[PDB]
Structures are given as structure tokens and as C-alpha cells.
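Enquirer: Below are the C-alpha cells for one structure; questions will follow.
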Amino acid sequence: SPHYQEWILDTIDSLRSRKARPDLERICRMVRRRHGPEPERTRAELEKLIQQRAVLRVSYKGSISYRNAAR
DNA sequence: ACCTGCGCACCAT
DNA sequence: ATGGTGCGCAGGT
């Protein structure tokens, strides 16, 4: 889908907005419920966003989080 | 189960 | 100091 990048970035923003860690599990869970795709597909799309440096994967306070690079 | 809301301690700069 | 972050809950669907 052409909207997948926006789906993931909006999900990261929404998890930050409710003060929840944007980890892989919550990102995949929210994309599935909002839009349909299975976690395997969201994992693959997220990896593309990391290679494009649109999303940053960081370790923070002992766990991995994903950051919207535009923010 | 599912979801959102949030105070404030924590962390890099 | 700044100014973003998310634990550990409360509370609703």
C-alpha cells in the first residue's frame, strides 16, 4: 500500500501521544487493528523505513524504541 | 481482552 | 537548567 509509511509514522506518533513505548509489538499491534496487515508485513515495512532513515531504532531506558525521524 | 490518559522520575544536552 | 520519554497504573469500551 502507498500509505504504509504514513500508517507506521502515525502509529509511532499515536503511541508517543498516549505515553506508551513505541516498540515493535505495539507498532505491529496498532497497524493490524487500524488497517489490517499482519505483523510480518509491518515488520518488513518498518525495516524499509529504518534503512531509509525515516524511522530510527534506538535503545532507551533498557529497551528498544522506534522514533519518527521527522520529529 | 481491547483501548486511551497521565504524573513525574529519568535521561541526553 | 532544558525538553523529550514511558512505567505503572487508572479507567472506559
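For chain A, we keep the numbers from Swiss-Prot: what you see runs 28-98, in order.
Method on record in the header is X-ray crystallography, 1.8 Å.
Quick reminder: no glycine exception, Cβ is built from N, Cα and C everywhere.
So Swiss-Prot has the following annotated:
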type    : residues   : note
MUTAGEN : A:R43 to A : Slightly decreases binding to unmethylated CpG islands
MUTAGEN : A:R48 to A : Decreases binding to unmethylated CpG islands
MUTAGEN : A:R94 to A : Decreases binding to unmethylated CpG islands
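Walk me through where these features lie, including what they touch and how far apart they are.
Expert: Taking a C-beta cut-off of under 8 Å and a sequence gap of six or more, A:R43 (mutagenesis position) has these contacts in its own chain: A:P49, A:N95.
Sequence-distant contacts (6 or more apart, same chain, Cβ under 8 Å) of A:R48 (mutagenesis position) comprise A:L42, A:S90, A:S92.
Around A:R94 (mutagenesis position), the same-chain residues six or more apart in sequence whose CB sits under 8 Å from its CB are A:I39, A:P49, A:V82, A:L83, A:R84, A:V85, listed in sequence order. Under the three-state DSSP scheme, A:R94 (mutagenesis position) falls in the strand class.
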Enquirer: Would you identify the secondary structure of A:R48 (mutagenesis position) according to DSSP, in three states?
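Expert: Looking at the DSSP assignment, A:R48 (mutagenesis position) belongs to neither helix nor strand, so coil.
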